[PDB]
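K.L.:
Take this structure, written in structure tokens, and hold onto it; I'll ask about it next.
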Amino acid sequence: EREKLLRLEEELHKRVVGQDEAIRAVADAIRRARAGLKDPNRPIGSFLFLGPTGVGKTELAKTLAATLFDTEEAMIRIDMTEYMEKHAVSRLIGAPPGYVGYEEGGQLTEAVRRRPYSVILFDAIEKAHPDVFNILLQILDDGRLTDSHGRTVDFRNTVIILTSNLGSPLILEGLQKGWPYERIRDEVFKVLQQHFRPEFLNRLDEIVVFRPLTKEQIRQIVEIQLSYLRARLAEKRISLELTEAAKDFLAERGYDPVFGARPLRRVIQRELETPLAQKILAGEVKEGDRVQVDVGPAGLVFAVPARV
Ligand SMILES: Nc1ncnc2c1ncn2[C@@H]1O[C@H](COP(=O)(O)OP(=O)(O)O)[C@@H](O)[C@H]1O
């Protein structure tokens, strides 16, 4: 186990590209919980994830779940977009009876109740009703939260990861030489205190900051994401060898500055998977080929080597 903990950044980067500054902070925070220098009555981790969207917030969250608890299923997501009113609370903990399916339970509690070794992701944390924070704050004090039926749900074995892009438009400046390692984590801290109570922020083990990806990185994701496709082709002994520009073509169409790498997968679907099929069906690509994918003025181009 100690081998996993000391090496924690390697095991994480296996799926998460760059963000070393982000990755180090969570791996140091986790090393602190284990080894025993924390309050035991607190979740294994609480982190504020700040940065743009599409740049890996969730990836890390899934990865952290996969590497820390043996699976990406070990991660409960709650979107704070759908919890913005008085009727918010009653979903998270399931606060009837009488009121609809309380006999079902509350989804935060119930999820944590059935799967206590998990990673809980709250997105858009700013959107939540100020009433929701009290609930989340007690979860960080005692590490324990009583549901509506008087079942106390035990969060002490979890990792809580909140996301927001409140600090983003003032992190796109840091990016430009000006501000280096810290100073962004710190100047952004001032904008958070303008939205969040300090009783909440000082429970958070860390506010981690997530820089945008650069065309050399997008490229690296571009590769990882073919994996399934590549695997699936392999069964037919087909290889899929790309070209530098071809990679760049993907990224270009696949990376919205405000929606990060979110689009790319479908992009790959539309620009690469689609035409590929025609050819495979049309017999342009036979079983057992080295496909040479590349760019053109009407999009990607596929060629095969003169057999032999
Ligand atoms: N650092 C990263 N490492 C690997 N893949 C990434 C990274 N950042 C983004 N991606 C890719 O982008 C897609 C969505 O990323 P995601 O974490 O959902 O972004 P966000 O949550 O910020 O919108 C994933 O399918 C993933 O493959």
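Going by Swiss-Prot, the residues shown for chain A are 545-852, listed in order.
So this one's X-ray crystallography, 3.0 Å, going by the header.
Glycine residues also receive a Cβ, built from the backbone N, Cα and C atoms like all the rest.
Look at Swiss-Prot and you will find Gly595, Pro596, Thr597, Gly598, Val599, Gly600, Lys601, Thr602 tagged as ATP 2 binding site. Here Swiss-Prot describes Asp667 to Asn as a published mutagenesis experiment; the accompanying note says: Decrease in ATPase activity.
Could you tell me the structural context for the features on the list?
P.N.:
Contacts of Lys601 (ATP 2 binding site) defined by a Cβ separation under 8 A and a same-chain sequence distance of 6+ are given as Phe593, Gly595, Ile705, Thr707, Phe754, in order along the sequence. Under DSSP, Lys601 (ATP 2 binding site) is assigned to a helix (H, G or I) in the three-state scheme.
Long-range neighbours of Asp667 (mutagenesis position) (same chain, six or more residues apart, CB within less than 8 Å of its CB): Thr602, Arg621, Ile622, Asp623, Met624, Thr625, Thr707.
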K.L.:
Across all chains shown, how many C-beta atoms besides its own are within 10 angstroms of the C-beta of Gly598 (ATP 2 binding site)?
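P.N.:
Other Cβ atoms found within 10 Å: 22.
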K.L.:
I'd like to know which of the recorded positions listed (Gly595, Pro596, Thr597, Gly598, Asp667) lie near ligand 1, counting only a CB under 6 Å away.
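P.N.:
By the Cβ criterion, which requires under 6 Å to ligand 1, the hits are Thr597, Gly598.
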K.L.:
Can you tell me how many other Cβ atoms are located within 10 Å of the Cβ belonging to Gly600 (ATP 2 binding site)?
P.N.:
27
K.L.:
Report, as a single number, how many Cβ atoms besides its own are within 10 Å of the Cβ of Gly595 (ATP 2 binding site).
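P.N.:
Looking across every protein chain shown, the total is 24.
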K.L.:
Among all the protein chains here, how many other CB atoms are within 10 A of the CB of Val599 (ATP 2 binding site)?
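P.N.:
Taking all protein chains shown, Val599 (ATP 2 binding site) has 25 Cβ neighbours within 10 Å.
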